[PDB]
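Engineer: The structure follows.
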Amino acid sequence: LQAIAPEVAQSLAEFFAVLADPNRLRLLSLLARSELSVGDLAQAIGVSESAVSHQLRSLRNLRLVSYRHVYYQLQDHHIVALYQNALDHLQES
Amino acid sequence: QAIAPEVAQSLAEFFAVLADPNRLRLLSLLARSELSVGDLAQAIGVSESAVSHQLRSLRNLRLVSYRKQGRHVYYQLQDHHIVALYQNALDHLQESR
Ligand SMILES: [Zn+2]
Ligand SMILES: [Zn+2]
């Protein structure tokens, strides 16, 4: 059979790389339970406004999160499924 | 909530393994069929020692498991979490905008 194309692999690689950051993953653990404002997230991570709004505004262009203060959510059902499966599998321990 | 720092770090380490093109190419194959290192190496066009070396961290972080059949060792996606992780990340990559 065929492996996915090298270009497809490299992009999929780049997408997992952004997930390979514990601070990002902390934000996403919050968005996993509900949509939340720019300041509700900062108050959970116990940091600032102008800095949650740096990381989120990063994750937006990465396609992990979306926004409508602003409200953030997990972009869509792939993101939700991906975060949960990863975190349940790690939990099996 | 927010997951604990320790838990976030372990999860970041799981995802770091997935952040390599070659390992993801291996996973794309195991997604359809349990395969040997020999089957894997033929399909990708690399040495076998090259596969085995890539498979190590896939084993250690439990992305893949293996069975023995006589002298053959056959690898699979560890479980349904791995199938979903993979498929969902590929579909989100190839979708919509
Ligand atoms: Zn699992
Ligand atoms: Zn998607």
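What you see of chain B is 26-122, where the numbers are those given in Swiss-Prot.
Positions of Cβ are set from backbone N, Cα and C atoms, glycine also.
Sharing the feature lines straight out of Swiss-Prot:
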BINDING   B:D104, B:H106  Zn(2+) 1 binding site
BINDING   B:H117, B:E120  Zn(2+) 2 binding site
MUTAGEN   B:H106 to Q  Loss of metal-induced derepression
Engineer: If I take the alpha carbons of B:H117 (Zn(2+) 2 binding site) and B:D104 (Zn(2+) 1 binding site), what is the distance between them in whole Å?
Structural biologist: 20
Engineer: Could you check what DSSP calls B:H106 (mutagenesis position) once collapsed to helix, strand or coil?
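Structural biologist: Where B:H106 (mutagenesis position) sits, the three-state DSSP reduction gives helix.
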Engineer: In whole Å, how far is B:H106 (mutagenesis position) from B:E120 (Zn(2+) 2 binding site) when you measure between their Cα atoms?
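Structural biologist: Between the alpha carbons of B:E120 (Zn(2+) 2 binding site) and B:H106 (mutagenesis position) there are 21 Å.
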Engineer: Is any of B:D104, B:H106, B:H117 (recorded positions) within Cβ reach of ligand 2, i.e. under 6 A, and which?
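Structural biologist: Cβ under 6 Å from ligand 2: B:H117.
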Engineer: Which number gives the other C-beta atoms within 10 angstroms of the C-beta of B:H106 (mutagenesis position), all protein chains shown included?
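Structural biologist: A 10 Å sphere around the Cβ of B:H106 (mutagenesis position) contains 21 other Cβ atoms.
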Engineer: Which entry in the list of binding-site residues, B:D104, B:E120, has its Cβ near the fewest other Cβ atoms, using 10 Å as the limit?
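Structural biologist: B:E120, out of the binding-site residues B:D104, B:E120, has the fewest neighbouring Cβ atoms within 10 Å.
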Engineer: Measure the Cβ-based neighbour count of B:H117 (Zn(2+) 2 binding site), defined as the other Cβ atoms within 10 Å of its Cβ.
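Structural biologist: Excluding its own Cβ, B:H117 (Zn(2+) 2 binding site) sees 20 Cβ atoms within 10 Å.
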